[PDB]
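Worksheet: the structure to be examined is printed underneath.
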Amino acid sequence: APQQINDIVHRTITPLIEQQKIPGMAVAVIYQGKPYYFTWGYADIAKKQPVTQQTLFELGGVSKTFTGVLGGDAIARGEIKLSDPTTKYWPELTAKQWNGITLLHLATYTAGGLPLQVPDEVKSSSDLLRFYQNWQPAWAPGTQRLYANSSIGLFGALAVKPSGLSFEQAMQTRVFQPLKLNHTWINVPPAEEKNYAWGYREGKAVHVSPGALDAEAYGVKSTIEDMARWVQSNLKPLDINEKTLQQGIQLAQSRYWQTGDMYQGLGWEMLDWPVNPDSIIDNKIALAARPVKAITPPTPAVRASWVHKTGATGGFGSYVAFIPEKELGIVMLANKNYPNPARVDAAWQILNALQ
Ligand SMILES: OC[C@H]1O[C@@](CO)(O[C@H]2O[C@H](CO)[C@@H](O)[C@H](O)[C@H]2O)[C@@H](O)[C@@H]1O
């Protein structure tokens, strides 16, 4: 890598790994549209397996960017509309509180207080219907944002219904395959287990547990190379040959709601660039309800934006950020769920230096 990139990356990440006691980490920097890779430490401490460019990390909530783009692709295909009532795709969802809740609200966490987590006890399709029928919103739709897997997770499940495909098959056929993300998975095949890093929580090796709507909300595993390809695809949607996928990426980066200096897209979140780390900045808060202002109509993807998404699972911490106008981006994958502010600070330090 150019010495400038090598130096800012190593000088930023080495201390981060030391301070946060991260077992293993992979970073990709996209500079002038070309990727540069860096790896440190261990994917499996006990078996002494190093992190490599082929190591699979759990993406956690960064998975929601794939769900948002798959949804965008379904809108582009004419299969669904964000303005459509949730009940159009799930007629059995007859409880009155669902009147007025559209797919847009599900995708952007504005349905009225859907919870962060789908309960453990909810597994089957009948259990899930019961959970949503019983849910009581705290707020009217489109008034407050509360980040939630049960919200964007339901959006993903409904968005693929008209296609006839399972969520995993739709994601594979419509997103992963066209973009050549051939080492990105919702379910890690046995052939790829040799590359699946262990996550570490309180020093114990752990992998994400199955749960309802996991694939749609937090279940993607990927390598640093495929994630760099994902950032390039989101930096330059026009180089993508598949027409509806190109549009879908664009729709996911549209600004639908504003809270403070932040704008909510489909999966992706955005701030106007330039921005300071203090404004970009947090997982220390378990539930953060914020009023939202609708952007009527949504602003098409703004190139001068800091576009990003954090992700965590019990044993992993991920972060992706890119600035379209500068053809610049970064992916940070780690097998420890360490504080979001430290991720944002490192990413900002690196991208600001490469401006
Ligand atoms: O398996 C749970 C799964 O949900 C996430 C969010 O996608 O974590 C939430 O639930 C955990 C278990 O209840 C909490 O410890 C965590 O703080 C909460 O965000 C993922 O992190 C996790 O893989």
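Numbering of chain A is taken from Swiss-Prot, so the residues present carry the numbers 20-300, 304-377, in order.
Determined by X-ray crystallography, 1.5 Å, according to the entry header.
Note: Cβ is positioned from N, Cα and C throughout, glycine not excepted.
Around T86 (mutagenesis position), the same-chain residues at least 6 positions away in sequence with a Cβ under 8 Å from its Cβ are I171, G172, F174, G175, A178, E235, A236, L285, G286. In the three-state DSSP reading, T86 (mutagenesis position) counts as helix. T86 to I appears in Swiss-Prot as a mutagenesis experiment; the accompanying note says: Increases activity about 200-fold with respect to cefotaxime. Reduces activity about 8-fold with respect to cephalothin. Reduces thermodynamic stability.
In Swiss-Prot, a mutagenesis experiment is listed as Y166 to E, annotated with the note Lowers activity more than 1000-fold. Within the same chain, the residues at least 6 positions away from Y166 (mutagenesis position) whose Cβ sits under 8 Å from its Cβ are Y128, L135, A310, listed in sequence order.
For the mutagenesis result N168 to A, the note given in Swiss-Prot is Lowers activity more than 6000-fold. Cβ contacts within 10 Å of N168 (mutagenesis position), excluding its own Cβ and spanning all protein chains shown: 23.
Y237 (mutagenesis position) carries neither a helix nor a strand DSSP state and counts as coil. Taking a C-beta cut-off of under 8 Å and a sequence gap of six or more, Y237 (mutagenesis position) has these contacts in its own chain: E77, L78, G79, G80, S82, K83, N168, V227, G333, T335. Quoting Swiss-Prot on the mutagenesis of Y237 to G: Increases activity about 180-fold with respect to cefotaxime. Reduces activity about 100-fold with respect to cephalothin. Reduces thermodynamic stability.
Secondary structure at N305 (mutagenesis position), as computed by DSSP, is coil. The note that Swiss-Prot attaches to the published mutagenesis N305 to A is: Reduces binding affinity of inhibitor compound 1 about 17-fold.
One mutagenesis experiment catalogued in Swiss-Prot, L309 to A, is accompanied by this note: Reduces binding affinity of inhibitor compound 3 about 30-fold.
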Helix, strand or coil at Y166 (mutagenesis position) [DSSP, three-state]: coil
Winner by Cβ contact number (other Cβ atoms within 10 Å) across the mutagenesis positions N305, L309: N305
Mutagenesis positions whose CB lies under 6 angstroms from ligand 1, from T86, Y166, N305, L309: none
